[PDB]
Amino acid sequence: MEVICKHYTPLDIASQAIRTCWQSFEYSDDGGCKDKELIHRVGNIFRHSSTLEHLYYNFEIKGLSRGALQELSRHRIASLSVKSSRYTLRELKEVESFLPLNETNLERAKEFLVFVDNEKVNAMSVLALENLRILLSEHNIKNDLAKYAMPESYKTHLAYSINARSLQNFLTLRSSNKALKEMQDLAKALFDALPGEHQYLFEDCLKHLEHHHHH
Amino acid sequence: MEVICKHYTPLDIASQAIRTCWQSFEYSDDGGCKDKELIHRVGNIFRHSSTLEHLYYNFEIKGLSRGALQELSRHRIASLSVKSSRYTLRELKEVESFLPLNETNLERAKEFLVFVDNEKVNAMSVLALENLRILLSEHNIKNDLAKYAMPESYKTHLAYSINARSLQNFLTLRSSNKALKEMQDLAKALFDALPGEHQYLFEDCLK
Amino acid sequence: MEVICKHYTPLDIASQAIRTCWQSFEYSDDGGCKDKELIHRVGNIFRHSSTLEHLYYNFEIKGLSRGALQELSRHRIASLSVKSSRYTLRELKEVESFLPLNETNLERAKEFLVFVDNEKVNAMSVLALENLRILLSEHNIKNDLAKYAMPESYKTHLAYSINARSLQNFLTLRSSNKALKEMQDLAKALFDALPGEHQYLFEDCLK
Amino acid sequence: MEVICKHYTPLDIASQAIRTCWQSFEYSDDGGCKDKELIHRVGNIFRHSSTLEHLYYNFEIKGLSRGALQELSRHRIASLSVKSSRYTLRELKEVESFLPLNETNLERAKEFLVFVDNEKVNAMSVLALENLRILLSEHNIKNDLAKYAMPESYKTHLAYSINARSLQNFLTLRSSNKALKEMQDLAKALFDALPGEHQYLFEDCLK
Ligand SMILES: Cc1cc2nc3c(=O)[nH]c(=O)nc-3n(C[C@H](O)[C@H](O)[C@H](O)COP(=O)(O)OP(=O)(O)OC[C@H]3O[C@@H](n4cnc5c(N)ncnc54)[C@H](O)[C@@H]3O)c2cc1C
Ligand SMILES: Cc1cc2nc3c(=O)[nH]c(=O)nc-3n(C[C@H](O)[C@H](O)[C@H](O)COP(=O)(O)OP(=O)(O)OC[C@H]3O[C@@H](n4cnc5c(N)ncnc54)[C@H](O)[C@@H]3O)c2cc1C
Ligand SMILES: Cc1cc2nc3c(=O)[nH]c(=O)nc-3n(C[C@H](O)[C@H](O)[C@H](O)COP(=O)(O)OP(=O)(O)OC[C@H]3O[C@@H](n4cnc5c(N)ncnc54)[C@H](O)[C@@H]3O)c2cc1C
Ligand SMILES: Cc1cc2nc3c(=O)[nH]c(=O)nc-3n(C[C@H](O)[C@H](O)[C@H](O)COP(=O)(O)OP(=O)(O)OC[C@H]3O[C@@H](n4cnc5c(N)ncnc54)[C@H](O)[C@@H]3O)c2cc1C
Ligand SMILES: O=c1ccn([C@H]2C[C@H](O)[C@@H](COP(=O)(O)O)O2)c(=O)[nH]1
Ligand SMILES: O=c1ccn([C@H]2C[C@H](O)[C@@H](COP(=O)(O)O)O2)c(=O)[nH]1
Ligand SMILES: O=c1ccn([C@H]2C[C@H](O)[C@@H](COP(=O)(O)O)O2)c(=O)[nH]1
Ligand SMILES: O=c1ccn([C@H]2C[C@H](O)[C@@H](COP(=O)(O)O)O2)c(=O)[nH]1
């Protein structure tokens, strides 16, 4: 799994919005430590958390399992353009069988499958991958029908955009130890992809200081 | 699949809302044909389609594939509580093998899988189902790990709540022949599950 | 201000929804006290908050000031149909002057204005109300223009619908002492209008 | 009224998003003629219009009326941070009267009021402004109470963010001849503040 932050809204956009409520520009730093500190003090007060919505982040996500896509898509206050299995499963036509399950076929399978910490499941996923490319390549069955045999370990790719407020929500919900392992990884990857200057607005989301049982 | 409308907002909620913008209550016929056509007429003037949002429908959907869930979840202006593979895959631990593919095992497999119009794909789905069961039952692997080998054709179950405005959007987009067959079927099942008196509001959005 | 709950989703709906997640129906008592206990329990766990969304409330709000409407419409996850000033200001076309500010007039003025806890501002509102009446009655000036001289204490009427999850968020924010006094009343009024058994889902929001 | 686009998402963020769906990266020309044509073509196909949501526009709106704020706040798929009358009304505590009304005092009133195409209604606004000032100055009454005598023509200031998809919707709904004049102006203004490169994505929405 690889996550990249393709674009982000400059920090002061948020400080400029906050001061607009109280008309306290006279105390503006134009992006100085005072303004930055303001976004964190006001932006984190629930009644005024909406101020962080002005901050947007354009990410790219590679290698996420479709099973994890099921969960990512539930965060409805965000935008995504996802690789369609309906429009792209043909990618398995000109591909060699993944069986027998030898050392080099397993590695080849990783291009299309997300492996987890259990050799047997990974094996089964590859068996599902093989049967899938058999339907698509050897019997030219259409994507719309063949997709039904595809394992959720199958890899997806997506462009993902989300504002700061919704992102704190995502990180709080997914960095939690109650979330699927892969999703916890997505959460961290997202945070890490974030520009150093903005991370202070999301750090406490990985700490769970209000509900510590999540770590 | 199976869809049932467990509850819906009475039509007069929307006609009363509409008449509030203009305070045109004197024209109300108490939830009669006038108020009914008012909902459809004003509800279709784009600048006032929000008025339809007051209408809410609570559905129960049984038999939808995970692959179809993947698409349904993309309609954001809606609420849903879905059966979790992370919390319910232990349902395969003590079940009988799905192989061979005799009639009783295929019937049992249909309780867990959606079959499409291709005998080979379904055979494959049943094979993926069996491996999933084997991972869960004998190798006793935990849900968070085994769910990765689960085939998207696995059946899901969920409660689905959406308002009239978001529903028209769904029916329009998913009844299109551009949509996945299962989704087209979903749109139709959603429509057929709607109380008769309300269908006139969504009829124009179907097909 | 007056608030009325015209319709609401039955409780067992969120009850049936939560159980769909774990497929724990055998434990259900058909909306009983055990299922009712469930809604509040799981409903308060943040990762399952979404289960409260299946519950929808259809309210009618009378007498709210436009100044408060300014704040209420900022809650984006709700639906509303509001009396339009652009479309209904002629309601003043045929009304007798509100001056002098005697007591019988201060009373009539209340039919169109929200009075607060201060005689002087209320007086200014009537004067503003009177000047608005003049623009509309004597000079017959269009609504789109005359509306600019309307005091924010002018009353509005609206159909308001919102789900449990968003309502909790509302009651919590607007019942705070940090909230404009009128909004605090609105929160209390929405809570009081709720059917008996639904009120436990929102009780703590007022603390 | 003044509008400034403080920041925006580069176009290829959208073309990269679209291409991700079909994995058609090979035909990309890195935000060139091809990718631009792609946004306009795919981005306007309803089933794929969500691809435009990736473009975000950060604006600044100066001198908009509260009457207009009332309608602007109804577009819930957008973000806004608005000047608060509850926190900033004391700005009238040190201003001289606007009475008697005269070329000089009217001019001064424009600093706090939005004027319209009707001198009588503008005059009535200043009179409303004078009373609001009095409540705040002469009697030092709290903003929460005084604000009730404020005319909807009072000026506001806010930071406004919204994505391409929601913006097309807004421009279509507000540039319309059915919308209040000021909103038509805000629509035109927002569109003009956009960078030329992005205007071809909104031109058909406007007029
Ligand atoms: C550990 C874990 C376990 C889960 N288990 C299940 C499960 O078993 N079954 C299941 O179906 N889902 C499950 N989910 C999905 C989860 O319930 C939803 O993703 C979540 O409820 C959406 O809420 P959100 O806050 O993430 O909203 P987002 O959509 O990510 O963000 C929107 C925010 O806006 C508000 N909002 C948005 N839409 C609405 C609305 N329609 N009504 C009211 N407020 C709204 C909310 O306050 C929300 O926080 C689980 C998630 C986690 C992290
Ligand atoms: C035939 C078909 C093919 C598809 N192919 C792909 C594909 O290849 N890749 C892919 O990633 N997706 C694909 N999708 C997903 C689809 O693009 C999204 O589900 C859809 O765009 C979300 O828009 P909606 O109108 O369904 O919104 P819903 O979420 O169902 O409803 C919300 C409505 O509110 C508005 N709205 C909601 N959220 C926002 C927001 N964040 N910004 C602005 N306005 C908003 C919109 O006007 C929208 O119509 C496909 C869908 C269909 C029907
Ligand atoms: C005491 C008080 C003081 C206030 N002062 C000001 C002020 O000075 N200036 C001002 O402009 N406003 C002010 N407001 C308005 C307030 O900021 C908004 O009403 C509020 O931000 C809307 O947020 P919400 O959580 O109530 O969302 P709702 O719109 O009521 O509900 C939606 C929920 O979904 C989520 N959500 C919705 N939309 C988005 C989005 N676009 N991005 C991310 N998450 C989203 C949120 O988590 C939210 O809780 C004040 C409100 C109060 C109660
Ligand atoms: C000329 C004109 C006249 C008007 N007259 C009145 C009037 O008399 N009374 C009155 O009360 N209002 C009136 N309005 C307000 C208007 O009806 C609302 O602002 C509007 O309906 C909100 O819809 P939207 O498309 O602007 O949504 P936005 O909130 O701007 O954008 C969100 C988009 O997402 C979708 N969406 C968002 N929320 C929901 C939801 N809860 N359910 C379903 N889909 C959703 C929609 O497709 C919508 O287009 C008027 C507006 C105009 C332009
Ligand atoms: O950690 C979780 C568990 C469930 N879900 C939601 C989204 C899917 O629609 C459904 C998936 O359930 P699982 O297959 O992840 O168990 O419920 C999540 O978003 N995150
Ligand atoms: O008809 C479609 C095609 C794609 N998608 C969206 C939602 C999923 O996140 C992803 C699924 O692509 P498919 O697996 O359906 O091809 O894109 C749909 O909703 N409907
Ligand atoms: O308690 C408050 C204070 C401000 N606002 C938002 C919504 C309006 O757009 C604007 C109103 O500022 P006031 O007129 O309430 O001061 O900011 C609220 O919603 N609630
Ligand atoms: O052109 C209009 C007419 C009405 N409204 C909505 C939003 C406000 O809540 C209420 C305002 O009615 P007017 O004051 O604009 O007449 O209805 C608009 O957004 N735009």
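Each residue, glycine too, has its Cβ placed from N, Cα and C.
What Swiss-Prot lists as active site, involved in ionization of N3 of dUMP, leading to its activation is B:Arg174. Taking the Cβ of B:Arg174 (active site, involved in ionization of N3 of dUMP, leading to its activation) as reference, residues of its chain lying under 8 Å away and at least six apart in sequence are, in sequence order, B:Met183, B:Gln184, B:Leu186, B:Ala187. DSSP gives B:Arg174 (active site, involved in ionization of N3 of dUMP, leading to its activation) a helix state.
Other C-beta atoms found within 10 angstroms of the C-beta of B:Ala164 (FAD binding site) number 26, with every protein chain shown included. Secondary structure at B:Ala164 (FAD binding site), as computed by DSSP, is helix. Under the heading FAD binding site, Swiss-Prot lists B:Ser50, B:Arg74, B:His75, B:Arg76, B:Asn163, B:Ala164, B:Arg165, B:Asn169, citing experimental evidence as support.
Per Swiss-Prot, the feature dUMP binding site maps to B:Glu71, B:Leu72, B:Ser73, B:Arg74, B:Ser84, B:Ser85, B:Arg86, B:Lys147, B:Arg174. Within the same chain, the residues at least 6 positions away from B:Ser73 (dUMP binding site) whose Cβ sits under 8 Å from its Cβ are B:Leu80, listed in sequence order.
Looking at Swiss-Prot, the entry for mutagenesis of B:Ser84 to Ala says: Abolishes complementation when expressed in an E.coli thyA deletion mutant. Counting every protein chain shown, 17 other Cβ atoms lie within 10 Å of the Cβ of B:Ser84 (mutagenesis position).
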Original post:
Among B:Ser73, B:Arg86, B:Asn163, B:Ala164, which binding-site residues lie by ligand 2, judged by Cβ under 6 Å to any atom?
Top reply: none
Original post:
For the recorded positions B:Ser73, B:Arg74, B:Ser84, B:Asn163, which residues show a Cβ-Cβ distance under 8 Å to chain C?
Top reply: B:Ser84, B:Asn163
Subject >> Most Cβ neighbours inside 10 Å, all chains, among the binding-site residues B:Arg74, B:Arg165 >> reply: B:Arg165
Subject >> Other CB atoms, at most 10 A from the CB of B:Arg86 (dUMP binding site) >> reply: 16
Subject >> Distance [Cα-Cα, Å, rounded] between B:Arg165 (FAD binding site) and B:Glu71 (dUMP binding site) >> reply: 19
**OP:** For each of the binding-site residues (B:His75, B:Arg76), count the other CB atoms lying within 10 A of its CB, then report the residue with the highest count.
**Re:** B:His75
**OP:** Determine, using Cα-Cα distances only, which of these recorded positions is closest to B:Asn169 (FAD binding site): B:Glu71, B:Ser84, B:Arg86.
**Re:** B:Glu71
